[PDB]
Amino acid sequence: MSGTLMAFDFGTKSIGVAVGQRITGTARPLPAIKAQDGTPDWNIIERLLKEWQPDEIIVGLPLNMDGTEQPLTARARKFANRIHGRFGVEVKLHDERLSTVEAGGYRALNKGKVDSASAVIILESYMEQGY
């Protein structure tokens, strides 16, 4: 086990991506992957997996604030299943409940990585909770 982990935050127009290392206990965003009604260019994922060789992949399971499922939940499950079927890598789901984001010299990451922020949160959550 290399300790390398990868997480995806499923979306219909964009799928966030983060990579983590158990060895250092950290995670960071990679550029998000554009999607066409949830379908990515699978060669991007193939490349990411071959280069990072993650021990396992984590996909967020989207849920409402109260924990109930939403329309997107089923599609995220299909996505997680398709990564496992196409690449053989172990895929784990991790709950991702919606929450309120609370309400000049400013600096922000480039858009591609900003679009992967939820994937970094998923992966930090997964590691912090001890999975």
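Going by Swiss-Prot, the residues shown for chain A are 1-103, 111-138, listed in order.
How was it done? The header gives X-ray crystallography, 1.6 Å.
Using N, Cα and C of the backbone, Cβ positions are placed for all residues, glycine too.
Record note (Swiss-Prot), mutagenesis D9 to A: Does not process pre-16S rRNA in 70S ribosomes, binds to pre-16S rRNA-containing ribosomes. The unchanged residue is displayed. For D9 (mutagenesis position), the Cβ neighbour count at a 10 Å cut-off comes to 27, with all displayed protein chains included.
In sequence order, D9, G60, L61, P62, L63, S125, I128, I129 constitute the residues six or more apart from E96 (mutagenesis position) in its chain with CB-CB distances below 8 Å. Under mutagenesis, Swiss-Prot gives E96 to A with this note: Does not process pre-16S rRNA in 70S ribosomes.
Quoted from Swiss-Prot, the note on mutagenesis experiment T100 to I is: Does not process pre-16S rRNA in 70S ribosomes. Packing around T100 (mutagenesis position) is summarised by its Cβ count: 6 other Cβ atoms lie within 10 angstroms of its Cβ, all protein chains included.
Other Cβ atoms within 10 Å of the Cβ of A103 (mutagenesis position) number 3 in total over all chains. Recorded in Swiss-Prot as a mutagenesis result, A103 to I carries the remark: Allows cell growth, i.e. not toxic.
For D122 (mutagenesis position), the same-chain residues 6+ apart in sequence whose C-beta sits under 8 angstroms from its C-beta are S14, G16, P31, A32. In the three-state DSSP classification, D122 (mutagenesis position) falls within coil. As a published mutagenesis entry, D122 to A appears in Swiss-Prot alongside the note: Does not process pre-16S rRNA in 70S ribosomes, binds quite strongly to pre-16S rRNA-containing ribosomes.
Among the mutagenesis experiments that Swiss-Prot reports, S125 to A is described with the note: Allows cell growth, i.e. not toxic.
The Cβ of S125 (mutagenesis position) has 20 neighbouring Cβ atoms from other residues within 10 Å, across all protein chains displayed.
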